[PDB]
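J.: Following this message is one structure expressed as structure tokens.
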Amino acid sequence: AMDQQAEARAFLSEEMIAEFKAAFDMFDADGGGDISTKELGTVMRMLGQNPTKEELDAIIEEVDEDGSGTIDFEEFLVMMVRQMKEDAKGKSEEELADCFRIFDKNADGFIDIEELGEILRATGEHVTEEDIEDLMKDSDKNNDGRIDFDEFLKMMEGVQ
Ligand SMILES: [Ca+2]
Ligand SMILES: [Ca+2]
């Protein structure tokens, strides 16, 4: 939708929008402003996105409700932006998992105040022992003294 399309544009820098167009145009000989739904996956992949086939199929079904077999550049930017958000969140969850495992030194599944202090101290920041204990306090939601992955994610993400 026109709304959605205006928000996809807002999300991206103008040079990036022109870089996307440059690739996109390359599959539009017609200089119609649209490409074949059959090429959608290729241009997304080229632009470093990775939709699943199921995802590709969902999208095509969503833009090709008239049967013309094409996707226009405005609709393509809405798809691109949806895929980038899904992807960036995914990396972020993956990396978080990795910071957890590392924090959990003894790999018992929990961070304790000794492991929380060690990793915070190691930063070079001047954290005092009551500053580490406050962080613990605030993040430990079931008050068992440690930080489990669930509580880790809430502490890191924030809001979370
Ligand atoms: Ca541990
Ligand atoms: Ca806890």
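Chain A residue numbers are taken from Swiss-Prot; in order, the displayed residues are 4-163.
Even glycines carry a Cβ here, placed using N, Cα and C.
Quick paste of what Swiss-Prot says about this protein:
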- 18-53: domain 'EF-hand 1' (DOMAIN)
- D67, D69, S71, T73, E78: Ca(2+) 2 binding site (BINDING)
- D107, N109, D111, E118: Ca(2+) 3 binding site (BINDING)
- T131 to I: Decreases calcium affinity (MUTAGEN)
- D143, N145, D147, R149, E154: Ca(2+) 4 binding site (BINDING)
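Give me the lay of the land around each of these features.
T.: Beyond the domain 'EF-hand 1' (18-53), the same-chain residues lying 6 or more positions past its ends with a Cβ under 8 Å from any Cβ of the stretch are 12, 59, 62-63, 66-67, 71-76, 79-80, 82-83, 86-87, 90.
Note: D69 (Ca(2+) 2 binding site) has no non-local neighbours, i.e. no same-chain residues 6+ apart with C-beta under 8 A of its own C-beta. In the three-state DSSP assignment, the secondary structure recorded for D69 (Ca(2+) 2 binding site) is coil.
Listed in sequence order, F113, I114, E118 are the same-chain residues six or more apart from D107 (Ca(2+) 3 binding site) with CB atoms under 8 A from its CB. DSSP assigns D107 (Ca(2+) 3 binding site) to coil, not to a helix or a strand.
In sequence order, the list of same-chain residues 6 or more apart from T131 (mutagenesis position) whose Cβ falls under 8 Å from its Cβ is empty. For the recorded site, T131 (mutagenesis position), the DSSP three-state label reads coil.
The Cβ neighbour count for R149 (Ca(2+) 4 binding site), using a 10 Å radius and every protein chain shown, is 20. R149 (Ca(2+) 4 binding site) carries neither a helix nor a strand DSSP state and counts as coil.
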J.: Among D67, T73, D107, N109, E118, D143, the binding-site residues in the record, which have a C-beta under 6 A from ligand 1?
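T.: Checking each Cβ against ligand 1, the ones under 6 Å are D107, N109, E118.
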J.: Considering Cα atoms only, can you say which of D67, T73, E78, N109, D111 is the nearest neighbour of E154 (Ca(2+) 4 binding site) among these binding-site residues?
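T.: Result for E154 (Ca(2+) 4 binding site): the nearest of the binding-site residues is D111.
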J.: Can you tell me how the residues of the domain 'EF-hand 1' (18-53) break down into helix, strand and coil by DSSP?
T.: 18 helix, 3 strand, 15 coil
